[PDB]
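*Asks:* Handing you a structure now.
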Amino acid sequence: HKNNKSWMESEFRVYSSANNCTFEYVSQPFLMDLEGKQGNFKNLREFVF
Amino acid sequence: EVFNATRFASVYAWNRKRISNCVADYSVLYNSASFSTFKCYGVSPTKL
């Protein structure tokens, strides 16, 4: 967004409609950054569900 | 936000608020001397 001079994320194309909401939770982001450059000797993420 | 709500709801479009994953303290309800009607069915306010 040029007006706010920052990157924004609002086009949530993932889903069309939402109904029958049963749970909602928001908290701090885990293990993320924000840069488009190139890096060397960085880290790996591993999750188990 | 439901009991002390700023705006009201029309009955034909009665609002419904879902409450989950948060501490419930129903003692705050009958301790507040602001409800002229308090009737329960299948449960008692004392044991809530």
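For chain B, we keep the numbers from Swiss-Prot: what you see runs 340-387, in order.
The backbone N, Cα and C atoms fix where each Cβ goes, and this holds for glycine too.
Not my notes, these are from Swiss-Prot:
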{"type": "MUTAGEN", "residues": "B:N343 to Q", "note": "Reduced viral infectivity"}
{"type": "VARIANT", "residues": "B:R346 to K", "note": "In strain: Mu/B.1.621"}
{"type": "VARIANT", "residues": "B:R346 to T", "note": "In strain: Omicron/BQ.1.1, Omicron/XBB.1.5, Omicron/EG.5.1"}
{"type": "VARIANT", "residues": "B:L368 to I", "note": "In strain: Omicron/XBB.1.5, Omicron/EG.5.1"}
{"type": "VARIANT", "residues": "B:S371 to L", "note": "In strain: Omicron/BA.1"}
{"type": "VARIANT", "residues": "B:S371 to F", "note": "In strain: Omicron/BA.2, Omicron/BA.2.12.1, Omicron/BA.2.75, Omicron/BA.4, Omicron/BA.5, Omicron/BQ.1.1, Omicron/XBB.1.5, Omicron/EG.5.1"}
{"type": "VARIANT", "residues": "B:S373 to P", "note": "In strain: Omicron/BA.1, Omicron/BA.2, Omicron/BA.2.12.1, Omicron/BA.2.75, Omicron/BA.4, Omicron/BA.5, Omicron/BQ.1.1, Omicron/XBB.1.5, Omicron/EG.5.1"}
{"type": "VARIANT", "residues": "B:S375 to F", "note": "In strain: Omicron/BA.1, Omicron/BA.2, Omicron/BA.2.12.1, Omicron/BA.2.75, Omicron/BA.4, Omicron/BA.5, Omicron/BQ.1.1, Omicron/XBB.1.5, Omicron/EG.5.1"}
{"type": "VARIANT", "residues": "B:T376 to A", "note": "In strain: Omicron/BA.2, Omicron/BA.2.12.1, Omicron/BA.4, Omicron/BA.5, Omicron/BQ.1.1, Omicron/XBB.1.5, Omicron/EG.5.1"}
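Describe each of these features in terms of where it is and what it packs against.
*Replies:* Proximity of B:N343 (mutagenesis position) to non-local residues of its own chain (separation of 6 or more, Cβ distance below 8 Å) is seen for none. According to DSSP, B:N343 (mutagenesis position) is assigned to coil rather than to any helix or strand.
Within 10 Å of the C-beta atom of B:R346 (variant position) sit 5 other C-beta atoms, taking all shown protein chains into account.
Within 10 Å of the C-beta of B:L368 (variant position) there are 13 other C-beta atoms, taking all protein chains into account.
In this chain, none of the residues that are 6 or more apart from B:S371 (variant position) has a CB less than 8 Å from its CB. B:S371 (variant position) carries neither a helix nor a strand DSSP state and counts as coil.
In the shown protein chains, 8 other C-beta atoms lie within 10 A of the C-beta of B:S373 (variant position).
Around B:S375 (variant position), taking its Cβ as the centre, 5 other Cβ atoms fall within 10 Å, counting all chains.
B:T376 (variant position) carries neither a helix nor a strand DSSP state and counts as coil. For B:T376 (variant position), the number of other Cβ atoms no farther than 10 Å from its own Cβ, over all displayed protein chains, is 4.
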